[PDB]
Amino acid sequence: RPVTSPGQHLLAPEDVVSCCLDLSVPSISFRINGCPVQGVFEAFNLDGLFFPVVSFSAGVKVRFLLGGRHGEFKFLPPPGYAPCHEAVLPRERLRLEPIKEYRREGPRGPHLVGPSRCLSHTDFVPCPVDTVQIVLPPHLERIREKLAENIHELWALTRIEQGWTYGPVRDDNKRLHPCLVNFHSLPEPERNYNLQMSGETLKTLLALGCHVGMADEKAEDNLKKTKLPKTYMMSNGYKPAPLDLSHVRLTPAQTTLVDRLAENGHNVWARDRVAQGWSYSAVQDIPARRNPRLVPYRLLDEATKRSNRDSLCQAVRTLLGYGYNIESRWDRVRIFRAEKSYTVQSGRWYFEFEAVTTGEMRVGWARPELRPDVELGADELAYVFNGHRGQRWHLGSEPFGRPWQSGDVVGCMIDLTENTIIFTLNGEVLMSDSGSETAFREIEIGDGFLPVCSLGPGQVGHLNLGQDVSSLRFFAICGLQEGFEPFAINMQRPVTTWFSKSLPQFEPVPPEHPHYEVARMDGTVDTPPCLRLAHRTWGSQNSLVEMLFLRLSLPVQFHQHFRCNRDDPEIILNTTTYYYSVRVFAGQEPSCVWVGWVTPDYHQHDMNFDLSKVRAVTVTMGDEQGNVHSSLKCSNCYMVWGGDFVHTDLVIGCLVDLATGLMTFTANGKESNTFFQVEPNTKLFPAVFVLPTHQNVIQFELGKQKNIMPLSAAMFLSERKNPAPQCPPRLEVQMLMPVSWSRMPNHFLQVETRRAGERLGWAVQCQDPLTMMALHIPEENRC
Amino acid sequence: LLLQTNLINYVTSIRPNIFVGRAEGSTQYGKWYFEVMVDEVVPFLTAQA
Amino acid sequence: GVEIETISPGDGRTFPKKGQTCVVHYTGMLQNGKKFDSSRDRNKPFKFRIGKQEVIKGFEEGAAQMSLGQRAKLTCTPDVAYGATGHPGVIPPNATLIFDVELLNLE
């Protein structure tokens, strides 16, 4: 969308782009060379976290300016905005990284990388167990007092070791503190605060489910106090004397109790500060109410976690000393396999797989028909070895071998003459429980076998097909003398690899789908052509019930330019309005049906779909001083909910006017309030999102109304002036499939990232060009 | 009807490791600012812009 | 007529005069986004002289208003771009055309 700025020109050297992100009212604004750009994005979703990003091709050199010790800002930020360098987490260091890379360079070659774990916006909200429930156990009141007393003695000792001494008025420079007195000599409000805190340690133990009760009535009179030298004496005669708890040893459950008591206490304090209005920040700023440690305990520094943890440990050890006893689903696995043209049906073959990490990784042999959405070994199409825990997988799991360590190399050998598969670890042949030297036997030849591997989240592995025989590390040790050959010996180019891409795509419904059947009904005298969907396994055991995303195979395209019981022949021949309806059969809940249109760029596939999850954004344009003159609204899904129109079938009709971009809906002949407006060049696919609840689910009715043409007149050029409804074979129902196979590119762009300096910021550089020949499918607008 | 072919350039995205967001009771700030300075761009390294 | 949207500023002083040979690089695309022609693929600047009906009217009307080194978008209406007949096999009837034009040299 064109935008107006003083001196419009494409990005040229010496240009500085300032980006502002405001979340109080969702808005993104830009400034170029100090001049504002008259255009803003607004009213967008808030379902995730936002990060700065630059996209570029070969031939660029840019620098990130983040402020502070990093790239100094050339222009002053607008009031109230904070530099992005303040948002760095305590446990992480600033760096530049790619986005969801599945491949990287390594010392000896390419390293395959699995999915990366990402944080969520909910991970920054503190969630304490703190409930309104109060304990006030009368049997724990004495120990509350004794606990507070010992905590004070320990605190005073910690102060005195660090050079603090008594004085009636606190002085941080001279390290004078008035609390360096006997506990009983503290002011009443300070004593009461200490007793409250001791009581809340006890109440938090109880809220965590601990059983706290007297077990050794002799323990208290056997306690001794630590006897410090006179150098620990204050001028008022006070010398701390904490209990000698050297004999106390936390049990594992008690250690766990300390680890739980401190995290909850920190979270309660965090949420209290949030309620008081403070916010997390590296640059502590008391007047600005910004605190570096105002973050949940999951993400905290180890130094403070260990510090606060020790006070709570001593509290629990004090109690013991007194004799108390205290008692998505698909973006997870990434499958890499060789191309089908390398299928082997004979001979003996060898390859290696190095496990950089020790997590969930499987490696082995697979048939060409391997399915991308099934974990390796869950079916009969793969013979794999799971190295996280020594297991062999084929139509189930059985123990085999031992778990590997970091850097271990697994040598997979297949013998098609003896029909056997052998796995070796670090040159040593793996051994089963029954003494069988072969993992699998009597394997059928069939189509053949291909090397395959699967990686879980955060896993790194190196695959070596043996193109360079010298690169193999154990081939000579085990495999050479038995007649095995490298899988890719005598090959001019590296073997092309395919990976399972988790990008949802619409594909035709298989004719033999076990659960879903589509019947093409011919148009009778009183009924138009229909496409009825039926569930062929409803009610029986193992029936699959889940959200179904359906669409028609052909779109309707709006015109390039907009204007400023018997059909009338001139109106019907000059109209630009088209109609189609969907009949939801009786028995299917209307509350689980959404009917409308989808743009070709819909890839959501949400199992908890609602109209609130639909992506939306408003682009607002204005002049140099405001005066909004254009506010367009963009979305990829224009649908209505069937629950707004509530033993009888419901026939929801949809009307689109191609000459104005206006879309309207009808419910049982009654006009609905909802309507939509679209741009001239928009392509819309008829789509239905449904959760089945009956044998008969829906039925696309390709009919017509009075003086309104059917869909085939807009979908087919030869039928533009034909009012007779038609359902040609090309029009079919497609369902949204989650995962598909994709080919890995042979070469990747070389990007150089480095810190140019404190004031210059972080530099990105790319020079080498790369070009590929893309095949574009017109109707789907994808290549 | 017929499939179309053409030569296109590769494009790569780079992002810093800073994540911000908004949620009920969250401790994160709401307004953020950053700058990007362009030092060298070749208008036409290949036939495509 | 012809609309001009500048993409990169030119010298803004040297304009094409009568009789001069202009040498430009262009990419010609349809309004739907489909590319139909580009001199950069042939790696050869296109040369033409002004005022001798050697090209479609809109193209030379746009290039006449451009300065040395300028990069601009030219929009051409059907009434001037090949009219109703179009171009057999390449351009359909009543096609509004988009040209990315850079004025490289004159004479």
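All chain A residue numbers match Swiss-Prot; in order, they span 728-1054, 1067-1303, 1420-1501, 1511-1647.
Header entry for method reads electron microscopy, 3.6 Å.
Using the three backbone atoms N, Cα and C, a Cβ is placed for every residue, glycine included.
Here the residue is the original one, while Swiss-Prot reports the published mutagenesis A:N760 to D with the comment Impairs interaction with FKBP1A. Non-local contacts of A:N760 (mutagenesis position) by the CB criterion (under 8 A, 6+ apart in sequence, same chain) comprise A:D742, A:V743.
For the published mutagenesis A:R1044 to C, Swiss-Prot gives the following note: Decreases protein stability. Cβ neighbour count for A:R1044 (mutagenesis position): 20 (other Cβ atoms within 10 Å of its Cβ, all protein chains included).
Swiss-Prot documents A:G1050 to S as a published mutagenesis change and attaches the note Decreases protein stability. DSSP classifies A:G1050 (mutagenesis position) as coil under the three-state reduction. Listed in sequence order, A:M941, A:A942, A:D943, A:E944, A:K945, A:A946, A:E947 are the same-chain residues at least 6 apart in sequence whose CB falls under 8 Å from the CB of A:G1050 (mutagenesis position).
Sequence-distant contacts of A:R1076 (mutagenesis position), defined as residues of its own chain at least six apart whose C-beta falls under 8 angstroms from its C-beta, comprise A:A1105, A:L1109, A:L1189, A:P1190, A:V1191, A:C1192, A:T1236, A:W1237, A:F1238. Taken residue by residue with DSSP, A:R1076 (mutagenesis position) is part of a strand. Swiss-Prot lists A:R1076 to W among its mutagenesis entries, and the accompanying note reads: Decreases protein stability.
Secondary structure from DSSP puts A:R1044 (mutagenesis position) in a helix.
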